[PDB]
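The structure appears below as structure tokens.
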Amino acid sequence: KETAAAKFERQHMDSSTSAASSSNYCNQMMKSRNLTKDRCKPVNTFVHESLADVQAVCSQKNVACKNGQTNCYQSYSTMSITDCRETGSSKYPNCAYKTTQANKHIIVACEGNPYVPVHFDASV
Ligand SMILES: O=c1ccn([C@@H]2O[C@H](COP(=O)(O)OP(=O)(O)OP(=O)(O)OP(=O)(O)OP(=O)(O)OP(=O)(O)O)[C@@H](O)[C@H]2O)c(=O)[nH]1
């Protein structure tokens, strides 16, 4: 099956673009990363940094995860991100999203050997 770390890259990494310029970015990216295949994933964040930079967050600031697990980490630096949020008009299979660009600290959960991001928890 798909590994958790690979799923995290597919759902949350987009180092190919410095930031969402396009109003259409989320519509396209939610679809192409398979986040709209079986339903419209309601909220999803893409991070525009190198994979090394995001993996490094697993050795940065240890914080509580929203679900109460203790294995979340907050980036010391802000990073460029895009939040995709489903619209109220959106109806599967024609999922529609608002594309919001920001620079924020990311919070990810890390697991494994190697210790790598497996879940996007929040941005702050
Ligand atoms: O920034 C984000 C937040 C989430 N995600 C993805 O979504 C999945 C489900 O994670 P979830 O936290 O349960 O989703 P959401 O409650 O709607 O998050 P939220 O940003 O909407 O905000 P919250 O978690 O804090 O809940 P809330 O909507 O504020 O509730 P309330 O204030 O009215 O009481 C995660 O695994 C991530 O893959 C993301 O990519 N970027």
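The residues of chain A that appear here are 27-150 by Swiss-Prot count, in order.
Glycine is no exception: its Cβ is also placed from the backbone N, Cα and C atoms.
In this view, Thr71 (substrate binding site) is surrounded by 21 other Cβ atoms within 10 Å of its Cβ, with every protein chain counted. As annotated by Swiss-Prot, substrate binding site applies to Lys33, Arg36, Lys67, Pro68, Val69, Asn70, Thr71, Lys92, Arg111.
In Swiss-Prot, a mutagenesis experiment is listed as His38 to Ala, annotated with the note Loss of activity. Every protein chain shown contributes to the tally, and the Cβ of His38 (mutagenesis position) ends up with 19 other Cβ atoms within 10 Å.
Under the three-state DSSP scheme, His38 (mutagenesis position) falls in the helix class. Taken from Swiss-Prot, the feature active site, proton acceptor covers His38.
Under mutagenesis, Swiss-Prot gives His145 to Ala with this note: Loss of activity. Classification of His145 (mutagenesis position) by DSSP places it within a strand.
According to Swiss-Prot, the feature active site, proton donor maps to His145.
Listed binding-site residues: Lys33, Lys67, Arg111. Those with a CB atom under 6 Å from ligand 1: none. The full span of the recorded substrate binding residues, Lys33, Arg36, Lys67, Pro68, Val69, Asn70, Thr71, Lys92, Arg111, taken as their largest Cα to Cα distance, is 22 Å. Looking only at other Cβ atoms within 10 Å, the busiest spot among the recorded positions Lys33, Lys67, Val69, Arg111, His145 turns out to be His145.
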